Number of protein chains: 2
Amino acid sequence: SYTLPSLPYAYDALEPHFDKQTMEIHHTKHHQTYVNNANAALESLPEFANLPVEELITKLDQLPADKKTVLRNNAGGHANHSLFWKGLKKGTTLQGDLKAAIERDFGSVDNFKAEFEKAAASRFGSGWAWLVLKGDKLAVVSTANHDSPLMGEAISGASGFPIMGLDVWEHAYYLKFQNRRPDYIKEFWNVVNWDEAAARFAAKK
Amino acid sequence: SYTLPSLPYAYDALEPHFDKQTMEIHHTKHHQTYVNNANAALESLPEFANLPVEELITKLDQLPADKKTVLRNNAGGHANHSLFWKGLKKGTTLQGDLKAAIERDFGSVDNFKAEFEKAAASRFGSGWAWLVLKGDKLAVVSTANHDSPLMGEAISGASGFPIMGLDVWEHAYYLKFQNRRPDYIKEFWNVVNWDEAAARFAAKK
Ligand SMILES: [Mn+2]
Ligand SMILES: [Mn+2]
């Protein structure tokens, strides 16, 4: 079964950028719910229940027809949020090979940011915006609801290994920003954990 | 060109069920944006720019491939919210032919409410829950994002003439209910305008 991961910081550790109230609800209510629903669905599937969540979502097609959607939405939710919590932290700086790769594939850090913001802001409805590694090139993509690039293009409309991502579901920013998603996206740059992003980029898997 | 419709009541007229703050943001920010976005896309489409929004959404397949999605999302948003504002009012009572039809197709009003709540709560991500009329029979269905039964089954996955509907996008209930969508759905019963629902049921078109 999956365990709800604890956060690597206090609920107010991202202030004054991301509000403490949202961090707590987002983690203890929303993420908890996705974990519960995924675990409940996997109860009768011992074989799949043993796999790490990141691996399970790459095999949604091998699941019984009646368990595919619930796991896509909830296991996808668990995987995305787990990655999200670890990808946030104040005081980090983009540098090293990751910075070099971004300037290489996007021309500059500013161009990359503009592209990411465009994808995050244009996602209509609920979804996520991502910086992914496809083979050896970095790219920006967005997915609907709780889909992940790890699920494959056939299912999510995108592919690649997630380096970092931003939750653009309204519950992630409504309490503090209401309809102003663009403001939320801007504040994100102040809390994106570049150290974790660099680590994932190095691993590539 | 489309314009934001004025409300037939004040922003605090649905208290203590729907909060004044949300009513104001929902109308002046969200709905206004759908209207603005739809108008911007229609500027270069003289042939569709002057159709009533309810007519435009039944003809999405006739639109240029590059305009279809933007209008589906924004004209769909304009149509759904316009219907939503008119469908809310305190102090109404379910009765007459509408009540008889509900008891007929659902067994009882309580069974109907249970079915509606289930559909509204089960819609994952952003969407709408509807009570529609099809083949002289009432049915409950839900759609994703800003799709509408009026768009047809091929596009929205549902069909029928909408009698009433409930917005379950998180912006519709997050400020007051946060993650508790079920509580929001229950409060809805206190503000659903049965008089307007009865009128639409009588018209059937
Ligand atoms: Mn989320
Ligand atoms: Mn809405």
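Numbers in chain A come straight from Swiss-Prot, and the residues shown are 2-206, in order.
Method on record in the header is X-ray crystallography, 2.0 Å.
Each residue, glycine too, has its Cβ placed from N, Cα and C.
Per Swiss-Prot, the features are as follows:
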- A:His27, A:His82, A:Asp168, A:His172: Mn(2+) binding site (BINDING)
- A:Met165 to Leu: In strain: B (VARIANT)
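This view paints the features noted in Swiss-Prot onto the structure.
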| residue | record | contacts (Cβ under 8 Å, 6+ apart) |
| --- | --- | --- |
| A:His27 | Mn(2+) binding site | A:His82, A:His172, A:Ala173 |
| A:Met165 | variant position | A:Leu84, A:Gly88, A:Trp131, A:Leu132, A:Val193, A:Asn194, A:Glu197, A:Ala198, A:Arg201 |
| A:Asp168 | Mn(2+) binding site | A:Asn81, A:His82, A:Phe85, A:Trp129 |
Packing count at A:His172 (Mn(2+) binding site) (other Cβ atoms within 10 Å of its Cβ): 18
Sites among the recorded positions A:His27, A:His82, A:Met165, A:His172 close to chain B [C-beta, under 8 Å]: A:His172
Number of other Cβ atoms within 10 Å of the Cβ of A:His82 (Mn(2+) binding site) across all protein chains: 24
Secondary-structure category, per DSSP, in which A:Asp168 (Mn(2+) binding site) falls: strand
Mn(2+) site, defined by A:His27, A:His82, A:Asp168, A:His172: further same-chain residues with Cβ within 8 Å of the Cβ centre: A:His28, A:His31, A:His32, A:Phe85, A:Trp170, A:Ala173
